[PDB]
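To keep things clear, I will list the structure first and then write my remarks on it.
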Amino acid sequence: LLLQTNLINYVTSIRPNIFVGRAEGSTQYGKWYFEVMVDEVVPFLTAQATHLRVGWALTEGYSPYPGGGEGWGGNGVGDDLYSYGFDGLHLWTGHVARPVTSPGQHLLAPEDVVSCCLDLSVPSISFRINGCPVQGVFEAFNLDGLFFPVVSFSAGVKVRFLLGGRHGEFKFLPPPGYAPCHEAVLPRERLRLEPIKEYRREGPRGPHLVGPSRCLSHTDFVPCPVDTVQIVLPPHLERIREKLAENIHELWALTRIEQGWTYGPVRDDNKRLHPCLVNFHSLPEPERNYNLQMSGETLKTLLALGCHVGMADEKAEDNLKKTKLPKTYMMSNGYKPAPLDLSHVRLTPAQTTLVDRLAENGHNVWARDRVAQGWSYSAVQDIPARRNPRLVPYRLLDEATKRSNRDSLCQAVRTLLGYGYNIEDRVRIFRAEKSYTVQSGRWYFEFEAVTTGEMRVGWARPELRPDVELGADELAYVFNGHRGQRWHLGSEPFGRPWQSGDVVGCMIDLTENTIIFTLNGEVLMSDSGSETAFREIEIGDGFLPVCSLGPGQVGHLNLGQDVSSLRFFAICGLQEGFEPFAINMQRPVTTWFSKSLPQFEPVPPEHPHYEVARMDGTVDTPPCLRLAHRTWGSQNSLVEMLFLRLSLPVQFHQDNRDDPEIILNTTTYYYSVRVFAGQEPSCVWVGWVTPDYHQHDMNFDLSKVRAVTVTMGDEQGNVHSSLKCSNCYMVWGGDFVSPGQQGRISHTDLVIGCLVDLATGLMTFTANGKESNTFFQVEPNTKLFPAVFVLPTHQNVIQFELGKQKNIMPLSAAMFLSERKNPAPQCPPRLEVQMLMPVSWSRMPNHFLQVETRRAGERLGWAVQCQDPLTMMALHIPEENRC
Amino acid sequence: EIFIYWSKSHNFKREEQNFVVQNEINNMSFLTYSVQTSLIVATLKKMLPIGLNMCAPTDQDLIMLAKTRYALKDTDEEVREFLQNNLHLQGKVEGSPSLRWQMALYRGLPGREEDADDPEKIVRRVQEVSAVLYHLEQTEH
Amino acid sequence: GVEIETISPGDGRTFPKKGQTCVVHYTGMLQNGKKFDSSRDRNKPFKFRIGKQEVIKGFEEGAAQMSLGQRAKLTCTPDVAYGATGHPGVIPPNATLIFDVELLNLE
Ligand SMILES: O=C1CN(/N=C\c2ccc(-c3ccc([N+](=O)[O-])cc3)o2)C(=O)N1
C-alpha cells in the first residue's frame, strides 16, 4: 500500500557489433559460439551486491535504460524477457531466476570461462562453464529480430570477449557446426564494443546527446529481386540470348587471367589451373545452364523494369569485329579471348543511371540461387564449407567489391547497345526540468550540431507532450535546421541549413516577447525583413530549452554554467544583454528526455476519441466498465491496449443459489468481457497480462506474443521441469464465431469469461457459457492484470464485466483484502481502465557510469571493465512491479 | 556623431525622406514612415556593440545618471563635468551577483583593460555611449 | 527446516564449534522478493554464539553448516523462525525467510 524505497545499483550492458538471425535465408550458419572470460570480480564492492550475467539478447526489444525499470531496477541480460542470460547458477529470463544444476555451482568467480551457444534451426541457447555443460537450455523463443551477444555488469567486474580467434583466443573446442562468432561482421563495418540504445555519449567538450540508432532488421539479409517470372522473351530478344553470353564469358576469362589464370583440371591459385578458358559452346555442362539463365536474366531485368527496347540498327552489327589482343592473353594450351569492339558506342547518361539497377538485380538473383543451394555468408572464406564473404545482397557490401558487378553489367549493356538495338524510434526529445521555467529577463543558450539531419532546437512550454513532434502544436518554438524552418504551427522557412559543426544561439526575450535564433555569429533572417523568429508571444506558465534530435543524430547542448565555454556568446547576445540560461548554478541543469518505453496510464477524462463510463450493477447486471468511441464518424481509429489498474497475485502452493460451504472456501475468481454487437470478434482479444508487457504493436495477433521455454534436466536428458514463460495470456475472439455466422455482421453480443485459480495456477476461458479447449498454467507469485485488446469498429466497442458465477468468488475479492469473503461484485474507484501510451517522459541521471566502461581491443580478447560504484534511491510501486 | 547630428535637426530628416521618396531608393537591399529602414539608423544599430564593448559593465551604473543629465538638453562638456564631480558612484561589483561574471569576461579574453586606471577616459567613453543610447530612443518612438 | 544452498565455496574443513562467536554478513528477505533487513547497510557485521542462541533457530542451523567464507542461501520455514506471532511492522505472521549469509568469522 505504501510506496517503498531502497538503494539499488547502476547496471549497464556491453555488446559486440555481431548480429545473427533466422529468415528465409542468406544468413544461416544455424549455430554460433562465443566465450566470456572473467578476470576479476569484487562480490560486495557496494552495499547491495555485484551484478554480472552473460548471454544473448534481441535487437528489437532489449533496451535497458540506466536507472529504474522492472522490479527493483538494475536491468541487464535477463529481465524484460527479450534477453536470455546465466549468472553463475541461474537461468535468467522474463524476470524470475530459475536455479540450474552444475558440477560445482558457484557465482562468476575470477578465472571462469563461460561459453554460450546459440542454435537457430531449433531455437535453443545453451551454456557451458569451464567446459562442463550446464543442465538447462532455453527453447521456443520467437525469432523476430536479430541476436547479439551481451554481458551485463555493475561497478567492479572485468571480463574479456573471446570471440573467434584473431579477436580473442579460445579456451575450449566449440561444438561441431558452430561458428566462432567472428563471422557476420558485415564488411562495411568493423568490430566494436558498444552500449545498447544509448542517449548520452561523452565528448571532447561535454556530454553529447544521441538520438535513436538505425538498427538492422532480420529481413535485410534476405535478397529479393524484381519479378521476372512472366517474361515472354520475344524472338528478337530471344535470338540475342547466347550472342551476349560469350562476350561476358571471354571478358570475365581475361579478367580472371589478369592475375594469371590458366586452363587446367583443378582450381587452385597456387596451382594456377582453374578450368575457365574455353568458349561458351565448349564450357562444362554443370555451370553452362547457370550461365545461360544468368545471361537471359540480364535481358529479363530490362524487359520487366520497362524501358521498351527496339532494333535501331542491324547493318552496323553485321560489320562489327573482334579487337586485337597481345600475346599476354595467349596461354599455354592455346586459348585466346575474343573481346568484341567496345569503343564504337557510348552509353547516354540515362544508360549510366540504369546500368547499376541491373547490377543490383543481378547480385540479388545470384545470391538467391546460392541460398537455394545452401550457401551462407561468412567473414572467413571457406569453399568446402560452401561459403564466401559475398552473400550480403546489395546494401551492406564493401565498395571495393561493388565495382566488379557494375563493371560486368556495364559491359553487357554496352554489348547490347553496340549491336544496334537501342535501349531506352521516432524522435528523442530532450528538455529541462519544469522547475527551471523562466518568466522574466533575457536568456541565451547554444546548441552545437555535430551531425546534419532532422534536429530541432528552441524554447518549449513546460507542458510539452512527448508523443508529438516539436512545432506541431502551440507548445514549442523551435528552429529546424535540416532545410531551415521555424516551427510553431507550420513550416515557414527561416534561413539556411547547418554544416558539420554549427553552433545555434537561441535567445528569448520576455520583456517584449520575442524569440531570435542565430547561426555562428550571424542573426538569422526570415523571408522579407523580420530579423526575429516569433513576436508578441503570450507569456504564460514559462519557457524551457528543448532539443529534438532525430534518428542517427548527435548534438551538444550548452545551456551555460561556463561563460568562457560559450563559443559565440561575446559576438552576438552579450552586448544586447542576455544572461546564459545557467549562470549562478553550482550544479548542472538536469534534463528530461522522452523515453520510448510503452507504459500503461489511466484514460484521460477528456480524451478526444475514447470515453470510459462506470455503471452501477442493477438487480440483473453486475458492475460494468463500458468503452465508447465518441468520434466514430470522421476521426481516428486504431488498435488500443487496455487492462484494469489492479492485479491479483497467485498464492504459494507450498435457482442460482450459492451455498456457504463451497463459496467461502473456494479459490477460483471470475471476470467476464462482453463484446457488443457490431464490433467484429476477430479484432478483440480477452485475457490477462503480467506487469512487464511493453508491446505497443499496430498489427497485434497471437503469433506476435512473447514466449520462451526453460527446460531443466539431469546430466543426460530426462528433463524434469519445462516451464512456459510469457507476458500475455489471452484467446482470440475470432475463434468463437460459427462458420455459418461468419461472413456478415451479426446481432448477438459475444461474452467471454476468464477463470483464474489462485491455488493451482490453472487458467480457463469460456465463451457464451461454452468451455473452450485452451488453457494456461502460471507460476506462484505471478501478478496478472485483466486485459482486453480491441480494434474499434463501432461506437460501442467493449465493456468490462466484474461479474459472478456459481460460487466462483467474483473478481472484487482477490484484489482487496477487506472484501476477501464477500460474494458480491464490486468496483471501487481505484479499479479503473488504463490504456497503453507510446512514449513517456523520463529523468536523465545526473552522473552516469563516468568510468564509461573502459574497453579496449586487447590481444587476448576484447576487455571491458568497470571500477567506480554508483547508487541511486529507488521508489518501488507495489501494485505494478516497477521501480 | 553623424547620428546625433541627424537626430537633433528636423531638416536632415525631411531631406533624407524626400531624397528617398524622390529617387525611390529601396533602403532595404543595402542591409539585405520608413524610419526603421533608414540608412543612418541601421548603421548605428549595427555599430552599437562596438561602442558598448569599450564601456566597462561598471559604467552601466553611471549610464542612467548620464542619460538623466542629458534629459535636460545638457551639453557634452557639462555632462562630463557633472559625471567627473561624482565619479565614485560606479562599481558595486561585490553588491550584485550579476556583475561577477561580467567583470570576469571583461578581464579574461580581451587584451589590455585600458591600463585599468583612467579617470579621464571613463567620462569620455561614457558620455558618447550615453548620448547615442538617448538619441536611439526617440527613433523607435 | 533449512534448505541451505551454495553461492561461493569456502574451505569445507573449518566448521564452527560449540562456544564460538560466529561473524556473518547477511541480507534477509521474505519469500516474495521484498527485503526486510540487511547487515551490510549498517556497515557492521553480526556476532552471535552457539548455545546462547539470541537468534532465530533456523539461522542457527544455517550458520552451523558453514566453513570460513561459504556464501549460502538459507530458507527458514514457520515453526523454524518467528512463526505465527510474526513481528509488528516486520515479517507478517505466516511467511518464510530467505537469508543470503556469508560467514566471514575471524574467531
Ligand atoms: O563465384 C565464383 C564461381 N567461380 N567459378 C565457377 C564459375 C564459372 C563461371 C563463373 C563466372 C563468374 C563471374 C561471372 N561474371 O562476372 O559475370 C561470370 C561467370 O564462375 C569462381 O571462380 N567464383
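To match Swiss-Prot, the residue numbers of chain A are left as they are there, and the shown ones run 631-1054, 1070-1299, 1419-1647.
The deposited model was determined using electron microscopy, 3.2 Å.
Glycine residues also receive a Cβ, built from the backbone N, Cα and C atoms like all the rest.
Per Swiss-Prot, the features are:
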type: MUTAGEN; residues: A:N760 to D; note: Impairs interaction with FKBP1A
type: MUTAGEN; residues: A:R1044 to C; note: Decreases protein stability
type: MUTAGEN; residues: A:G1050 to S; note: Decreases protein stability
type: MUTAGEN; residues: A:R1076 to W; note: Decreases protein stability
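Sequence features, as recorded in Swiss-Prot, placed on the structure.
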| residue | record | DSSP (3 states) |
| --- | --- | --- |
| A:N760 | mutagenesis position | coil |
| A:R1044 | mutagenesis position | helix |
| A:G1050 | mutagenesis position | coil |
| A:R1076 | mutagenesis position | coil |
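Of all the mutagenesis positions in the list A:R1044, A:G1050, A:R1076, the shortest Cα-Cα distance to A:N760 (mutagenesis position) is found for A:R1076. Taking the Cβ of A:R1076 (mutagenesis position) as reference, residues of its chain lying under 8 Å away and at least six apart in sequence are, in sequence order, A:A1105, A:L1109, A:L1189, A:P1190, A:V1191, A:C1192, A:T1236, A:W1237, A:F1238, A:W1605. Across the structure, A:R1044 (mutagenesis position) and A:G1050 (mutagenesis position) place their CA atoms 10 angstrom apart.
Note on the mutagenesis positions A:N760, A:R1044, A:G1050: the fewest other CB atoms within 10 A surround the CB of A:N760.
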